[PDB]
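S.K.: Can you keep this structure in mind? I'll have questions shortly.
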Amino acid sequence: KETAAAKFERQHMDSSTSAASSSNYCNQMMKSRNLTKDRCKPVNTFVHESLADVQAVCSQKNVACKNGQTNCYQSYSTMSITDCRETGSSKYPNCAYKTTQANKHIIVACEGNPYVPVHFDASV
């Protein structure tokens, strides 16, 4: 099956753009990344950085994840991110999202060898 690392890339990485450029970004990306196939995923974050810079976070500041696990890491720098959140008009299969662009630190959970991001925990 798809690996956890690959799933993180598909769900969260967008190195092809520096920022969301229109209100439609989330609608397009949630659909194109297959995140709305079975249900409307309610929230998701895309990161507009190189993959290597995001993978490097696994070597940065160790912190507790929101659920208490201790394999989370916070980026030293802020990163360009886009938050996608379902709107009130969203109704499967026509899932609809609000796009918000921001520059925040990211918190990811890492696993494996090589030790890589597998879960997006939070932005702060």
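Residue numbering for chain A follows Swiss-Prot, covering 27-150 in order.
Recorded method is X-ray crystallography, 1.1 Å.
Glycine is treated like the rest: Cβ placed from N, Cα and C.
So Swiss-Prot lists the following for this protein:
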| type | residues | note |
| --- | --- | --- |
| BINDING | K33, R36, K67, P68, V69, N70, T71, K92, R111 | substrate binding site |
| MUTAGEN | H38 to A | Loss of activity |
| ACT_SITE | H38 | active site, proton acceptor |
| MUTAGEN | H145 to A | Loss of activity |
| ACT_SITE | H145 | active site, proton donor |
S.K.: Mind giving me a neighbour count for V69 (substrate binding site)? Other Cβ atoms within 10 Å of its Cβ, every protein chain shown.
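M.R.: Taking every protein chain into account, the count is 10.
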S.K.: Highest CB neighbour count within 10 A among the recorded positions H38, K67?
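M.R.: Checking each of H38, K67, the winner is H38.
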S.K.: Spatially speaking, which of the binding-site residues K33, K67, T71, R111 is closest to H145 (mutagenesis position)? Use C-alpha to C-alpha, please.
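M.R.: Comparing Cα positions, the closest of these binding-site residues turns out to be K33.
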S.K.: Determine the Cβ neighbour count for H145 (mutagenesis position): the number of other Cβ atoms within 10 Å of its Cβ.
M.R.: 19
S.K.: Max Cα-Cα distance in Å among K33, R36, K67, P68, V69, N70, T71, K92, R111, the residues listed as binding substrate?
M.R.: 22
